[PDB]
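Asks: There's a structure below that I have some questions on.
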Amino acid sequence: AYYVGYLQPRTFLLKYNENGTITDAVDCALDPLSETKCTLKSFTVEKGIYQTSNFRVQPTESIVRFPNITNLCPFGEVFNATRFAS
Amino acid sequence: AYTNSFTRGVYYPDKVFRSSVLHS
Amino acid sequence: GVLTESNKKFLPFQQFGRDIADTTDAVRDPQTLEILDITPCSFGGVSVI
Ligand SMILES: *[C@@H]1O[C@H](CO)[C@@H](O)[C@H](O)[C@H]1NC(C)=O
Ligand SMILES: *[C@@H]1O[C@H](CO)[C@@H](O)[C@H](O)[C@H]1NC(C)=O
């Protein structure tokens, strides 16, 4: 029996111990508390309100518009004419 | 079968020593 | 800088260290493989009285 997981491009905050080893880590896009810890760059948060990021609505599609009619052009009478010159 | 990986999967991203430093 | 016999211990895979803002505070020599610490030599201002 073995377990298989996957890796994605996330961001982590690591707490290095005095001896140099890693003793605790915090994911940065797991919970709003995680974003608060990332922005504060600390593992503990006190009471209050903190701005962590910004919310932007992204565009959905694109539209292009132009004059209603198209001025039509004599190619129909230049190509399909009765007679041409020599 | 499925299982929840609680907090595993953390390593040393670089070969630089650090001590008592909070690094992102 | 001025080199000194470092007291902190390195895991067998690092090469140097830093504390804040890429300030290299330690290094290991490539030949003796001994962990040394780096600190700048003294500097300061001058005043006339
Ligand atoms: C750091 O390592 C030393 C030597 O093994 C040990 O005595 C000390 O307890 C360690 N410190 C921590 C916080 O683990
Ligand atoms: C380099 O060679 C010297 C002797 O030639 C030896 O004392 C030293 O341990 C060696 N260091 C490495 C990193 O190979």
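What you see of chain A is 264-349, where the numbers are those given in Swiss-Prot.
Just so you know, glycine gets a Cβ as well, placed from its N, Cα and C.
Experimental mutagenesis is annotated in Swiss-Prot for A:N331 to Q, with the remark: Reduced viral infectivity. According to Swiss-Prot, the natural variant A:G339 to H carries the annotation: In strain: Omicron/BA.2.75, Omicron/XBB.1.5, Omicron/EG.5.1. While the structure shown retains the original residue, Swiss-Prot records the natural variant A:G339 to D with this note: In strain: Omicron/BA.1, Omicron/BA.2, Omicron/BA.2.12.1, Omicron/BA.4, Omicron/BA.5, Omicron/BQ.1.1. Quoting Swiss-Prot on the mutagenesis of A:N343 to Q: Reduced viral infectivity. For A:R346 to T, Swiss-Prot lists a natural variant annotated as follows: In strain: Omicron/BQ.1.1, Omicron/XBB.1.5, Omicron/EG.5.1. Natural variation at this site is recorded by Swiss-Prot as A:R346 to K, annotated: In strain: Mu/B.1.621.
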Asks: How many Å lie between the Cα of A:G339 (variant position) and the Cα of A:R346 (variant position)?
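Replies: With the alpha carbons as reference points, the distance is 13 Å.
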Asks: So, in DSSP terms, is A:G339 (variant position) helix, strand, or coil?
Replies: helix
Asks: Using the alpha carbons only, what distance in Å do you get between A:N331 (mutagenesis position) and A:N343 (mutagenesis position) once rounded?
Replies: 28
